[PDB]
There are 2 protein chains.
Amino acid sequence: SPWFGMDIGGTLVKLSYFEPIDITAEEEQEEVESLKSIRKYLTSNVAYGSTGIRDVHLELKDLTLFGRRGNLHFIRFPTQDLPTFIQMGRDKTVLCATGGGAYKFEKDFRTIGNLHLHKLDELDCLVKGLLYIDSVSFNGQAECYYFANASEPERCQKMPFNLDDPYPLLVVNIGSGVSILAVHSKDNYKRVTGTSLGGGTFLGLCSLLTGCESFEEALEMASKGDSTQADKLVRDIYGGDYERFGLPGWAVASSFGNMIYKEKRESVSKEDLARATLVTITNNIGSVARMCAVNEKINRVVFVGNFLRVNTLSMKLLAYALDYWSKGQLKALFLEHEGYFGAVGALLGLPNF
Amino acid sequence: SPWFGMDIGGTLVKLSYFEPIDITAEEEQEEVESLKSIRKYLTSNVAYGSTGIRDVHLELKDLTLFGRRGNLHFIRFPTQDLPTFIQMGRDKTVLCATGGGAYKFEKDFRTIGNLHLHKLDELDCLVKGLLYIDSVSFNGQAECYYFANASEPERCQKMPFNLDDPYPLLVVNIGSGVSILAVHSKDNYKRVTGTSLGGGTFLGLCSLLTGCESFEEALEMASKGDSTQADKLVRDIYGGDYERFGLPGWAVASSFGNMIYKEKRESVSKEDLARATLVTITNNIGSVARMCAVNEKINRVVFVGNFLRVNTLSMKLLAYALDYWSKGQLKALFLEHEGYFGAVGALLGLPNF
Ligand SMILES: Nc1ncnc2c1ncn2[C@@H]1O[C@H](COP(=O)(O)OP(=O)(O)NP(=O)(O)O)[C@@H](O)[C@H]1O
Ligand SMILES: Nc1ncnc2c1ncn2[C@@H]1O[C@H](COP(=O)(O)OP(=O)(O)NP(=O)(O)O)[C@@H](O)[C@H]1O
Ligand SMILES: CCS(=O)(=O)Nc1ccc(CC(=O)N2CCN(c3ccc(Cl)nn3)CC2)c(F)c1
Ligand SMILES: CCS(=O)(=O)Nc1ccc(CC(=O)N2CCN(c3ccc(Cl)nn3)CC2)c(F)c1
Ligand SMILES: [Mg+2]
Ligand SMILES: [Mg+2]
């Protein structure tokens, strides 16, 4: 069988696929046409159908996995289109799968004759996949990075971060919702808590407020907006800073709080609303992460999920906010393969079956 | 001068007024007409102008304060209408004032000839006012209450709570934004953190999403709605409970997360959106309160502000959520005079001037 790892989330399906590159002459013979058609279809196309995408820049080249050399590919498509994926499977096998959809769609995967579905623990998969990718490196580059001098924009820059001893680690998984994990050892990790104000809140509220019809359009709108047109700031309430409690005048006192005034609702732009939605969600995630880090006594906070893909505004807001409000005690960390760790961890469960 | 305590917030001005009821024959003579007109106007009307309200049910009767017997009155009006309040002052005095508006509008208060403005610490005022009101009781009834058996609706009921030894106490002030205070002693208290997702977020987002034009209309809409039409639940992602992490199927996994689907945005009602906004804001406040309580090692969490006025949906959601997610370790507490403690504490600063 082809070696596949799948994470079926509430919004996106993530697939990791290992393409062997050490196929012998005899191995290529014993290959069946449909397997050849699958490998060729996946490696010769970057878009699949109308909604599938291969993230080619993330590919790990010449990886040694399970005694074989190959390339590791990273592919995503909307969970809404999983019926098409399954129907293509039926028209053409151990599947290690995680995420909520591994349970919800179990019976659907079993409509593919003789398919064995192994549902794997979401937590085990995320941690194992994250530790594995960092261990193998991103084609010799660091998998993990931070934003250096996150407080000063003329200096702020992406820089590599070493995770050779990753413990302890607070993992903030920003998907549809948010899960916060504490990782103390390779064997000792737990889900601390979560928040329902996650990437699905950004996308859902932005769509209601602006009519945007994609994540990417929502980000494009937010990049042009001014969130202070919708938010009420400390200086709007006090006239300036509130130094008694260390609150700068620019801090948001009430998200969307200026929208209680009808004349302000009538003048705000869609772009302003999109940016306020992004700022509201991102700041709340940062604050929840900081509170959990203080309670777990962990100072490294790594953010994963796909809320942060092609989203440098939110990444830089997290980096600045965690450093500023922690007085420099906490560091925001990011990972190049942030959306795919569950899918990789699922793939890594293959030998136990 | 008349004895007044004012808390000028980002949204509402709260005024506490002590009406003496032990006026002697000679004292009534030495009273000037404008003071008589002020007292009569305040005590013979329940609405003031178009936006001022006296909360008559909160009145403390026959209180002894500063060596005099009187009634303590509680009055509120929008900060947007503070110009009218000041203009009525000029057309007719030590003013102890707190809140951000005591700083922002300092010069405006000083347009009233010879008026002395004493800006008082918001934290000192909230704590002193809260401790004072609980100490004097609510006309012999408890000032503080909780919801007994908050998990079972056929049993859940408001019940009194004793605060004779109030320390330690976590105070969650839900105004435009949210401030979280830790009160360890009458002299030892601090602002722990805050969140900008507060009552102004509820009101602002609800107005944008539904067109409601008052707090009360927003609550009326929310009472008729179904938040699960907009929110994505754990059972929507997993097909059921996620017992591995203790998440019931009914828990919200992504607030507004079903609004990423255009057909669902086209079918959701305004009432559904209002309820989802209330649930989103209230749950996030509860979760932040729980995290702070765990970090401060405090198990009594008292909620104040005016986000909870005439808002039993949010109060019962906080009571159920704090008890459920803390496995019964934390108790949600509420106070009858929750919006007015800053104004009372300001009034109590009068002797130091
Ligand atoms: N192409 C996209 N389509 C939709 N959302 C996207 C897309 N790209 C990035 N996102 C963002 O990424 C979030 C989902 O990230 P993801 O990590 O895949 O979560 P999920 O696994 O599908 N949901 P969950 O079950 O809670 O883990 C969305 O809510 C968006 O904010
Ligand atoms: N009549 C009302 N008008 C507006 N908002 C109301 C009203 N009644 C209750 N509220 C709610 O109460 C919240 C404000 O409560 P409040 O405690 O008075 O805060 P504030 O002091 O004005 N703002 P802040 O400066 O952050 O403390 C509003 O955001 C509403 O959600
Ligand atoms: C990974 C499983 S998921 O895929 O279904 N995603 C997912 C993401 C976030 C959540 C939210 C989550 O963790 N809550 C637990 C903590 N809460 C509260 C609420 C009030 C209080 Cl007072 N205290 N605590 C809120 C809910 C969730 F339930 C599922
Ligand atoms: C009482 C003064 S007010 O009247 O102006 N109201 C008021 C209410 C809430 C707030 C918000 C507040 O406290 N923040 C401090 C903590 N934050 C974060 C953000 C990201 C991270 Cl990573 N960590 N922490 C957010 C802001 C405020 F600034 C003022
Ligand atoms: Mg996920
Ligand atoms: Mg206030």
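The first residue you see is number 1, and the count goes up from there.
This deposition comes from X-ray crystallography, 1.8 Å.
Placement of Cβ uses the backbone N, Cα and C atoms for every residue, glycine included.
What Swiss-Prot says about this protein:
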MUTAGEN   A:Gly9 to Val (Swiss-Prot position 19)  Loss of catalytic activity
MUTAGEN   A:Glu122 to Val (Swiss-Prot position 138)  Prevents acetyl-CoA production
MUTAGEN   A:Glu122 to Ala (Swiss-Prot position 138)  Loss of catalytic activity
ACT_SITE  A:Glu122  active site, proton acceptor
BINDING   A:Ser176, A:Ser179, A:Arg191  acetyl-CoA binding site
MUTAGEN   A:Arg191 to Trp (Swiss-Prot position 207)  Increases affinity for ATP and decreases affinity for acetyl-CoA. Increases acetyl-CoA production
MUTAGEN   A:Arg191 to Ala (Swiss-Prot position 207)  Loss of catalytic activity
MUTAGEN   A:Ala251 to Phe (Swiss-Prot position 267)  Loss of catalytic activity but can bind ATP normally
MUTAGEN   A:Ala253 to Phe (Swiss-Prot position 269)  Loss of catalytic activity but can bind ATP normally
Recorded positions whose CB lies under 6 angstroms from ligand 3, from A:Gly9, A:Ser179, A:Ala251, A:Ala253: A:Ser179
Residue among mutagenesis positions A:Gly9, A:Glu122, A:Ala251, A:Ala253 with Cα closest to the Cα of A:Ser176 (acetyl-CoA binding site): A:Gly9
Candidates near ligand 5 among the recorded positions A:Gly9, A:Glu122, A:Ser176, A:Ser179, A:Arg191, A:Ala253, judged by a Cβ under 6 angstroms: A:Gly9
Recorded positions near ligand 4 among A:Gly9, A:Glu122, A:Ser176, A:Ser179, A:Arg191 (Cβ under 6 Å): none
Densest Cβ neighbourhood among A:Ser179, A:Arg191, A:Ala253 (recorded positions), 10 Å radius: A:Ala253
A:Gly9, A:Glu122, A:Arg191, A:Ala251, A:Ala253 filtered to the mutagenesis positions whose C-alpha is within 10 Å of A:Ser179 (acetyl-CoA binding site): A:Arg191
Length of the line joining the Cα atoms of A:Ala251 (mutagenesis position) and A:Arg191 (mutagenesis position), in Å: 30
Rounded Cα separation (Å) that holds between A:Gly9 (mutagenesis position) and A:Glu122 (mutagenesis position): 10
Across 6 unmodelled residues, the distance in Å between the CA atoms of A:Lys92 and A:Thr93: 12
Annotated acetyl-CoA contacts A:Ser176, A:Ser179, A:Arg191, maximal Cα-Cα distance (Å, integer): 16
